[PDB]
Amino acid sequence: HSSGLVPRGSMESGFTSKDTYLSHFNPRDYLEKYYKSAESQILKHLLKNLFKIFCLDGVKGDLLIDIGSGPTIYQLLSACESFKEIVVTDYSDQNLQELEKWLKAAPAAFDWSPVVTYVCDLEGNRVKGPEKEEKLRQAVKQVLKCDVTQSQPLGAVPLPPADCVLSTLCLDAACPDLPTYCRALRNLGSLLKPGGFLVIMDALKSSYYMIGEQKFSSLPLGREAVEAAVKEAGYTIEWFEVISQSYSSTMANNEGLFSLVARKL
Ligand SMILES: Nc1ncnc2c1ncn2[C@@H]1O[C@H](CSCC[C@H](N)C(=O)O)[C@@H](O)[C@H]1O
């Protein structure tokens, strides 16, 4: 009820409140909008970056926790080639429900097939799409509530230390300021083994992203601020990349995207 003037749920605090992600984040619209253009170009670039990290570089191990998975599984497709077990997490219940629809292969679930086929092509067509989605489904062990602003982001859910914490397009959305952002990155560290990987992909200098006409706050960090927060949260950056490709103005006012792979100090 600020009617676009300001992101939804931000009128008082200046950033979209977390209760907004339980109310107004509609996973189906979210999926319809970004994951069915500038949006598909970004998706391609994320997919190729994830392929490279997990399949070409040595980002490998036993357990990966995906932080702020949303209703989406495209971030996990190359990861399952490299990680025995995957935990997907998100603050929004409706997102977790959408994920569980997908995991059970409910007919009512979102069709990921063309994104799955694209990952298969990237991976050299060793298998086709249906075989790949099913390897991913069996790799996904847990679907949990996450709050990255909490020092136990997963609460009392016991999990062994992870080899990788992944987070795509989430931290910008979740963190109203840079102290919270740095704190969230430290929080995610609590889940990682000594020297575990941390993989973040997110938008640069983006202050909102739309779901159709629903406006959500994003933390408008540049490259230097991202680098600073990662370092202070107790990590050594292995590689950091920035692309200039942006979403359409009608989805986000971002100036490019970043991806990084860091290790816990
Ligand atoms: N405090 C918080 N802790 C964990 N997740 C949060 C959060 N606040 C917002 N989120 C989540 O962050 C996600 C941002 S949209 C990104 C979703 C998906 N990873 C993708 O790549 O497209 C949403 O799923 C939203 O529910």
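We count from 1, first residue shown onward.
Just so it is clear, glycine is given a Cβ too, placed from its N, Cα and C backbone atoms.
DSSP classifies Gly68 (S-adenosyl-L-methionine binding site) as coil under the three-state reduction. Swiss-Prot lists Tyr30, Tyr35, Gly68, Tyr74, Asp90, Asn95, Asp147, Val148, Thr168 with the feature S-adenosyl-L-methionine binding site.
Following the DSSP three-state reduction, the secondary structure of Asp202 (mutagenesis position) is strand. As annotated by Swiss-Prot, nicotinamide binding site applies to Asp202, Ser218.
Around the Cβ of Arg28 (mutagenesis position), the number of neighbouring Cβ atoms within 10 Å comes to 13. According to Swiss-Prot, the experimentally introduced change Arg28 to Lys (Swiss-Prot position 18) is described as follows: Has no effect on N-methyltransferase activity.
For the mutagenesis result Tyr30 to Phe (Swiss-Prot position 20), the note given in Swiss-Prot is Decreases N-methyltransferase activity. DSSP gives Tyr30 (mutagenesis position) a helix state.
In Swiss-Prot, a mutagenesis experiment is listed as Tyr30 to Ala (Swiss-Prot position 20), annotated with the note Loss of N-methyltransferase activity. Around the Cβ of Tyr30 (mutagenesis position), the same chain contributes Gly70, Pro71, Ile211, each under 8 angstroms and 6 or more positions distant in sequence.
Secondary structure at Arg137 (mutagenesis position), taken from DSSP and collapsed to helix, strand or coil, is helix. Here Swiss-Prot notes a mutagenesis experiment, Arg137 to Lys (Swiss-Prot position 132), with the remark: Loss of N-methyltransferase activity like its citrullinated counterpart.
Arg186 to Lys (Swiss-Prot position 181) appears in Swiss-Prot as a published mutagenesis result, with the remark: Has no effect on N-methyltransferase activity. In this structure, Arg186 (mutagenesis position) is part of a helix by DSSP.
For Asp202 to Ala (Swiss-Prot position 197), Swiss-Prot lists a mutagenesis experiment annotated as follows: Loss of N-methyltransferase activity.
Looking at Swiss-Prot, you'll find the mutagenesis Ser206 to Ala (Swiss-Prot position 201) noted as follows: Has no effect on N-methyltransferase activity. The local packing around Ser206 (mutagenesis position), expressed as other Cβ atoms within 10 Å of its Cβ over all shown chains, amounts to 24.
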Across the 5-residue break in this deposited model, measure the distance from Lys36 to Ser37 using their CA atoms, rounded to a whole number of Å.
10
Using a 6 Å cut-off on Cβ distance, which of the recorded positions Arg28, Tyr30, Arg137, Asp202, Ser206, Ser218 come close to any atom of ligand 1?
none
Recorded positions near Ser218 (nicotinamide binding site) (Cα-Cα within 10 Å), from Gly68, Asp90, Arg137, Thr168, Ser206:
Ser206
Across all protein chains in the structure, which of the recorded positions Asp90, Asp147, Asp202 has the highest Cβ count within 10 Å?
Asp90
Taking DSSP as the reference, which of helix, strand or coil describes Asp90 (S-adenosyl-L-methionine binding site)?
strand
